[PDB]
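**Student:** Can you read through this structure? Questions will come right after.
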Amino acid sequence: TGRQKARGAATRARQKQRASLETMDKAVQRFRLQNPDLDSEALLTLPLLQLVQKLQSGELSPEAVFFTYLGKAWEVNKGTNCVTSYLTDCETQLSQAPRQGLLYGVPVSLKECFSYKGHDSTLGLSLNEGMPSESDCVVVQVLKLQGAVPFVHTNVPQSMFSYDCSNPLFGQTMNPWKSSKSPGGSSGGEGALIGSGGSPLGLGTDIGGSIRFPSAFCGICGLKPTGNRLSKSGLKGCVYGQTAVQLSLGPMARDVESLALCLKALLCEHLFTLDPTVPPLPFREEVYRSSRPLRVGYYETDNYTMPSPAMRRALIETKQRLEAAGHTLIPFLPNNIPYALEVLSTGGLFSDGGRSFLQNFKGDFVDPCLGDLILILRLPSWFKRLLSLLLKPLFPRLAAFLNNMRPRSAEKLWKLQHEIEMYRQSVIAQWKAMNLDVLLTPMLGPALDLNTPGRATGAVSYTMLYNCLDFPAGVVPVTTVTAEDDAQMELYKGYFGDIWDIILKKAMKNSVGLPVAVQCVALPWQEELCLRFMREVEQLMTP
Amino acid sequence: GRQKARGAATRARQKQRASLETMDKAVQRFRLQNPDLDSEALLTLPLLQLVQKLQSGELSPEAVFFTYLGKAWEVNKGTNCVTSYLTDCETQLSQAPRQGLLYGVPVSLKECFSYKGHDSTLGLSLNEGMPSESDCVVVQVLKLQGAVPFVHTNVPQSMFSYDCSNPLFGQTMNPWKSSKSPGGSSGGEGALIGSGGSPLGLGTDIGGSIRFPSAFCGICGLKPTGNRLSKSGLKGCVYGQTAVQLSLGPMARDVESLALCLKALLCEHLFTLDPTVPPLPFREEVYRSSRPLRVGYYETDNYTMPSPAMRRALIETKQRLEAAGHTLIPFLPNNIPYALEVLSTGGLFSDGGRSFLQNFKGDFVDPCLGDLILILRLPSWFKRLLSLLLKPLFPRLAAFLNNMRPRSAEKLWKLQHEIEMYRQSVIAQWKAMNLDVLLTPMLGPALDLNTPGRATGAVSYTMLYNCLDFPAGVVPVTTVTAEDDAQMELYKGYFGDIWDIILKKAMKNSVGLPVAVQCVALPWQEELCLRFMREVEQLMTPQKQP
Ligand SMILES: *[C@](=O)([C][C][C][C][C][C][C]/[C]=[C]\[C][C][C][C][C][C][C][C])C1=NN=C(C2=[C][C]=[C][C]=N2)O1
Ligand SMILES: *[C@](=O)([C][C][C][C][C][C][C]/[C]=[C]\[C][C][C][C][C][C][C][C])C1=NN=C(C2=[C][C]=[C][C]=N2)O1
Ligand SMILES: [Cl-]
């Protein structure tokens, strides 16, 4: 009752998914029958830059690469449920891919919100089912103009406002390293696909960590650029006109060099003419390729989310190896992180009390992976306030969250917007006072159990800071959880001892062997330097 | 209850008085040591040539500085454009980095550009005696490029006006005719540069405030895309409003000066001092291109009826561009009335004017602001009542009153998304016609003093490109003839409401006054916009360049 439309949308969606996967399988079986002697292990394990080179030279055909990757994608989906839709168009695009394109012949996976002609971008929401996109979004257009072959849409958590990966339409995506673990989110399908070898390169989006969480959780690299570095034209969203905390799109891949290639390919005249609102900043190769010693700011904890033992070791070990390689490591923590998270970020994202966002869920199921977010956002402003005052003496983090997700006037939004602006300049001034080039931080990990990211909201602290600040931030895998890391987690307390701390301890249990990352940060518009730094970390920690 | 406002006015005026005297003493001292200097020759050199002679050593920085300072002082007598002498600039003149791209060039500053030790009053008593503690970012960059910022220039009270009077420093007059407005909000720059007292200046623009004074005073100005330059350290009176973005940019006697200024500002100094600005270098080759252009144009926006002079300016410019081999294509951005009445008005007054109005608590309201303060104070329910009453007869006025009401953050999100969609819709329109640039009328000629505040509708030509956030500049192309002026008797406006009636009267008695056109390009295309401005300037006034 009130879910008949919702149930119909799920039924039709699951059938579209089933039919896409069947279509993929038949295409693959057909190719393999014609090409039984093809070494697919050789092809799949090629680093993207090498694959690109052999495609450009003609040593590998676009068909060989496409169908080999398609088969692997179909196979890894069995254990992960990361693919929602096969972009059927892509065999004709495969044979029309511009030949001198920088991504010529390269299969690329897309987060479901990247609009693709003839396909739904459901976001797991019933209201977006049977609403196929009338055209490719700008970044998909540019990928195609650079010779890339977008081949799949990958799963997201319902609404994308989550760092887990389940919705009522396509269901739950699972981490390929351990099926009881979350692949992270909201680009969770991308993390799981790329992380199991089913795609050499993908695109995701990030408003609170959604490129960096699935990258870290699935053992892959990811970059969230400055928000307006790449075009968001034609991206499917669910809140419109919230500009306090901007969304950013960026690459995900198996190595840092893939991120740089993808950025280089996207930052071309095609993109700049298709979307004039994006500043025409070409990829500065000389900055990316530079090898000068760096002043590297670093912290082991943000004093908000206690790092897991694995997180702290990964950070410390990276710091140490950077110092051994000639870099100057400088203790640095951005000022007033509780403010940035509780007031600026929470208030920016929910200035209207959650009302606009909540329109999406009307008549829909609420996926269990979203926790109580929808229930909480729905509370009357006065009750958010009362409950906040009652909780403040015991659980001030919870109290501050509740108080700052209440509706407000446009006058108060201006005030908040100016505070975000002044806070950005404050941290820039702090950074300049220490003469930093870059900043090295912990990254959330290892992967949390399925359906717990929605109950561990405080753990977005490490990522969300750089959305608030709108700094480029990316993640690099540096280590895996040891027996000792995992045993030490038994003693994890957290700084607050509220429900978010309590859950995280349990959610990270049984994590031996799982990948753990560090986060690399630079100033606004310094994507190339941020990537240069990520490259250094990758050279030192996975040589 | 105005004891506080009167005291601020008394103090402000003594500071201005003292600044002007310090200038006079400095100028007389220099002149007695340099009786043979050909100041006229120096003052009439185009900025490019002035810069070359400074860089070569042919002209000394002191000769250029004290000669322009003398002129600024002289021309202030009839204009009241200068509020403050930036006294430390003589030590800056002696420390000017020698290879700076603006080495030795005196630069005038709109009063809102924070300068260490000096107020940025904005004409408001509450900001009087509250001196800035550091130079704003663009002032630091100008100084790192060897430039000598030398004066603060007058603005209308609060800057939310295209006239130029405040209760503290008084009224700035147009140098072409003293009964006329110099425009604004950067009116002091318009008046100072337009009478020869500065080779280069900086202004700001949220609804035309670079372009109005440039057109009214017969000089060139550019309003770039909002975030092309750093707004760090700019004094404003409303903060956090991002729907209709503020922009800053150069004003000068020729287009080439605007290009040099941009080139000097878009350097590593700026990009490192404000990392929030995309580090887009000035693309010389784009500015210098001589390829034919696809030029969209309109002779009227169907909102503000152009003066006979505005319309002749546009048509003559259009015909010379056609004769120079460019393709002139009719083009009008869609839904202008909606862009102005809903998006622009709603964007500037999303909070009903409350944040803005705090600035006037305890202050005199300058007559040049018209009835804006009185109207913004009206209760939201009364604005709504009056809107419904006026709608049948005066739909523009009704729309204005309706869209200046306070709203929720939810409704502001909706408006902000509508601004975004609108920008993409005009972009789609532009690409569908494969335009390079767009030629539009520019409001001219100068309105009588104290009438801009009563002719709000006339911001339509300029305000549209703040809404869209496109680079837009203006170039003087002609002057009002007796024929043009007589034709004002046949001017009715499209609506016949007070705005039309005030504008008709206000644009009369303007023979000999300068009239401009507006030049527009897509976001981040300042170089192409300047390329096009350069082309208009050369075809219409070929002696402003070689
Ligand atoms: C991802 O970046 C989303 C990852 C963040 C998930 C946040 C879930 C918790 C909910 C709110 C947090 C508010 C701040 C908390 C501060 C600390 C406690 C006080 C992503 N990717 N795409 C999108 C997205 C979302 C909505 C529209 C479009 N895209 O989010
Ligand atoms: C200048 O750009 C100000 C010039 C514009 C003056 C506007 C005066 C009229 C008031 C409102 C107009 C709203 C839209 C009308 C649409 C047509 C009728 C429906 C300038 N320079 N600086 C600033 C400024 C202002 C505030 C803060 C910072 N800077 O404005
Ligand atoms: Cl920007």
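Chain B is numbered as in Swiss-Prot; the shown residues are, in order, 33-578.
Quick reminder: no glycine exception, Cβ is built from N, Cα and C everywhere.
B:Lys142 to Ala appears in Swiss-Prot as a mutagenesis experiment; the accompanying note says: Lowers activity 40000-fold. Lowers activity 70000-fold; when associated with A-217. Look at Swiss-Prot and you will find B:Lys142, B:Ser217 tagged as active site, charge relay system. The substrate binding site annotation in Swiss-Prot covers B:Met191, B:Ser217, B:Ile238, B:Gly239, B:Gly240, B:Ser241. Here Swiss-Prot describes B:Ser217 to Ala as a published mutagenesis experiment; the accompanying note says: Lowers activity 3000-fold. Lowers activity 70000-fold; when associated with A-142. According to Swiss-Prot, the active site, acyl-ester intermediate annotation covers B:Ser241.
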**Student:** Ligand 2: which of the recorded positions B:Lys142, B:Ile238, B:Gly239 have a Cβ closer than 6 angstroms to it?
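**Tutor:** What lies within reach of ligand 2, judged by Cβ under 6 Å, is B:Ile238, B:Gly239.
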**Student:** Need the DSSP three-state call for B:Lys142 (mutagenesis position) to compare against my parser.
**Tutor:** strand
**Student:** Counting every protein chain present, what is the number of Cβ atoms, excluding its own, within 10 Å of the Cβ of B:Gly239 (substrate binding site)?
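**Tutor:** Around the Cβ of B:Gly239 (substrate binding site), 25 other Cβ atoms lie within 10 Å.
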**Student:** Residues other than B:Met191, B:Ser217, B:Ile238, B:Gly239, B:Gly240, B:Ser241 within 8 Å, Cβ to Cβ centroid, of the substrate site?
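**Tutor:** In sequence order, the nearby non-listed residues are B:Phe192, B:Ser193, B:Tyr194, B:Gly216, B:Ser218, B:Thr236, B:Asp237, B:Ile242, B:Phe244.
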**Student:** Which secondary structure state does DSSP assign to B:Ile238 (substrate binding site), in the simple three-class scheme?
**Tutor:** coil
**Student:** Just to be sure I understand: of B:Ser217, B:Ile238, B:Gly240, which recorded positions have a C-alpha no more than 10 angstroms from the C-alpha of B:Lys142 (mutagenesis position)?
**Tutor:** B:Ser217
**Student:** Give the residue from the recorded positions B:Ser217, B:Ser241 that has the most other Cβ atoms within 10 Å of its Cβ, counting over every protein chain displayed.
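**Tutor:** Ranked by Cβ atoms within 10 Å, first place goes to B:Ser241.
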**Student:** When you tally the Cβ atoms that lie within 10 Å of each candidate's Cβ, which of the binding-site residues (B:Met191, B:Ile238) has the highest tally?
**Tutor:** B:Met191
**Student:** In sequence order, which residues at least six apart in the same chain have a CB under 8 Å from the CB of B:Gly240 (substrate binding site)?
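**Tutor:** In sequence order, the residues whose Cβ lies under 8 Å from that of B:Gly240 (substrate binding site) (at least 6 apart) are B:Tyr194, B:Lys255, B:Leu475, B:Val491, B:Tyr493, B:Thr494, B:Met495, B:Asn498.
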**Student:** Do me a favour and check the Cα-Cα span between B:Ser241 (substrate binding site) and B:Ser217 (mutagenesis position); whole Å is fine.
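**Tutor:** Here the two Cα atoms are 5 Å apart.
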**Student:** Rounded to the nearest angstrom, how far is the Cα of B:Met191 (substrate binding site) from the Cα of B:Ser217 (mutagenesis position)?
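**Tutor:** Roughly 5 Å, rounded to the nearest whole number.
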**Student:** Where does B:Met191 (substrate binding site) sit in the DSSP three-state scheme?
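**Tutor:** It is coil.
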**Student:** Once the chains shown are all counted, how many other Cβ atoms turn up within 10 Å of the Cβ of B:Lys142 (mutagenesis position)?
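**Tutor:** The answer is 31 other Cβ atoms.
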**Student:** What three-state class does DSSP give B:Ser217 (mutagenesis position)?
**Tutor:** coil
